[PDB]
Amino acid sequence: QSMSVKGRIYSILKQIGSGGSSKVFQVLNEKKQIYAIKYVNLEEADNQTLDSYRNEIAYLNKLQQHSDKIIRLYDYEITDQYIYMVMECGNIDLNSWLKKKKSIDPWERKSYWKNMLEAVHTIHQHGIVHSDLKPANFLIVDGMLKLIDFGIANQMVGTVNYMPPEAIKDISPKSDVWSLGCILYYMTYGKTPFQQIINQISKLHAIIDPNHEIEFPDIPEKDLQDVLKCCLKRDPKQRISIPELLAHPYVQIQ
Ligand SMILES: CCc1nn(CCOCCOCCOC)c(CC)c1NC(=O)c1ccn2c1CCc1cnc(Nc3ccc(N4CCN(C(=O)COC)CC4)cc3OC)nc1-2
């Protein structure tokens, strides 16, 4: 119920996240300030894994100044057994909140989409394709949305629902546009595009079969309907680019 990271001592309040060999805590510094610490455990970490983590941290740290739609990382300590990462404490990850939330105020959802693009666009500039975006990857801070991770590090929920067809036979920035697509879709018709389907092989075949009409129910926002149709184009060159998505009317026009 208390840790030290580069000497400084943080008092845990609760555990606000967990995965792989990693806990995330909500904590207080000396000046009674709040943070999130991600403890990562390395005692079972193979070499490539150990690099993957060093890489992912390298980058998280870097693209701090290149954008505020990326979770802040204030400090880290790193040794052969553990990594501790001192980030800002968000309110909730997107995915938890989408679950609880009734329907989403159109203005909020568009605002959020703008941050998904700002964030993701940043990492593509730097060579990174995330190639595994789900709601879980984004954290609401001060009603603003930030990318947490860059999919660079290895693992220790399986989920095919956000997966772009061109990687249902195995890298492009277009892969992330699909996933962001499914995230927006989720935020729009309250489901992912291939959720109804339960047979995960029937599903995997649905995502690649151009014979499969993806439905996009009529909604007031014709701006928004376009963007979904545009992001969910099974051919990666058919698909809309992110610099295109940032000038799109849905995100551009009042
Ligand atoms: C921890 C397992 C994991 N592995 N990876 C992959 C890479 O990391 C492992 C390798 O090491 C490299 C480091 O990568 C950064 C990721 C990315 C999504 C995850 N998830 C996270 O890192 C991860 C998940 C959440 N966080 C983080 C990091 C920073 C943070 C700040 N703030 C928050 N805030 C927050 C998040 C969640 C919540 N709860 C929990 C969810 N809600 C519930 O419904 C309760 O049920 C569990 C209630 C709200 C409350 C919060 O505020 C107090 N959350 C996180």
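Heads up, residue numbers simply count up from 1 along the chain you see.
So this one's X-ray crystallography, 2.9 Å, going by the header.
Note that Cβ sites are derived from N, Cα and C of the backbone, with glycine treated the same way.
Per Swiss-Prot, the features are as follows:
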ACT_SITE  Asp132  active site, proton acceptor
BINDING   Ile16, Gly17, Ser18, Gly19, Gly20, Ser21, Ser22, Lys23, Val24, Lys38  ATP binding site
MUTAGEN   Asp149 to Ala (Swiss-Prot position 664)  Loss of kinase activity
MUTAGEN   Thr159 to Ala (Swiss-Prot position 686)  Loss of kinase activity
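Ranking the recorded positions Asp132, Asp149, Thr159 by the distance of their Cα atoms from the Cα of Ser22 (ATP binding site) places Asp149 first. The most crowded of the recorded positions listed here (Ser18, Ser22, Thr159) is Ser22, judged by how many other CB atoms sit within 10 Å of its own CB. For ligand 1, the nearby recorded positions are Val24; that is, of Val24, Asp132, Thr159, these have a C-beta under 6 Å from one of its atoms. Between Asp170 and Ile171, the deposited coordinates omit 13 residues, leaving a Cα-to-Cα distance of 11 Å across the break. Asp132 (active site, proton acceptor) is 20 Å away from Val24 (ATP binding site) when you measure Cα to Cα. Spatially close to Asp149 (mutagenesis position) yet at least six residues away along the chain are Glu56, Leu60, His130, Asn137, judged by Cβ distances under 8 angstroms.
Every protein chain shown contributes to the tally, and the Cβ of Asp132 (active site, proton acceptor) ends up with 18 other Cβ atoms within 10 Å. For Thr159 (mutagenesis position), the nearest of the recorded positions by C-alpha distance turns out to be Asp132; the candidates were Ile16, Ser18, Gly20, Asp132.
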